[PDB]
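Below is one structure, written out as structure tokens, with a few remarks after it.
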Amino acid sequence: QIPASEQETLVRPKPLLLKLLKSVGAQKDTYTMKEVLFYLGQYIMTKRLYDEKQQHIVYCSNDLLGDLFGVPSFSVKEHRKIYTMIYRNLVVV
Ligand SMILES: Brc1ccc([C@H]2C3=C(N=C4NC=NN42)c2ccccc2O[C@@H]3c2ccc(Br)cc2)cc1
């Protein structure tokens, strides 16, 4: 539900939303929104932060991710929510 003209928004992550990204294979400092989302996706996948039965729900209560987003869990179905939650950990270049 996010226009493609918004996921290309050149952006760059703050100190540890960056740490989050490079810990899963990142090596740049300036990303586009979907690059960020793609890596955050790999991150959720690798630490298995999702509910094993209703896999559209993510648990980040006791994870770094939780500190970045400020919520204990969220649904990957609510794109806008995810974006604004990601926006606060980055400057829009
Ligand atoms: Br916004 C946004 C962009 C892409 C998705 C992806 C996606 C997942 N499941 C769907 N279903 C349709 N699209 N997606 C998905 C589910 C479990 C584990 C990793 C996943 O990786 C990502 C995703 C989800 C949350 C964040 Br934080 C970043 C990427 C979700 C929200």
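What you see of chain A is 18-110, where the numbers are those given in Swiss-Prot.
From the backbone N, Cα and C atoms, a Cβ is placed for every residue, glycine too.
Remark: secondary structure over the domain 'SWIB/MDM2' (26-109) totals 35 helix, 13 strand, 36 coil, with classes taken from DSSP. The domain 'SWIB/MDM2' feature in Swiss-Prot is assigned to 26-109.
Spatially close to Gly58 (mutagenesis position) yet at least six residues away along the chain is no residue at all, judged by Cβ distances under 8 angstroms. Under mutagenesis, Swiss-Prot gives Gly58 to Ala with this note: No effect on its ability to induce apoptosis.
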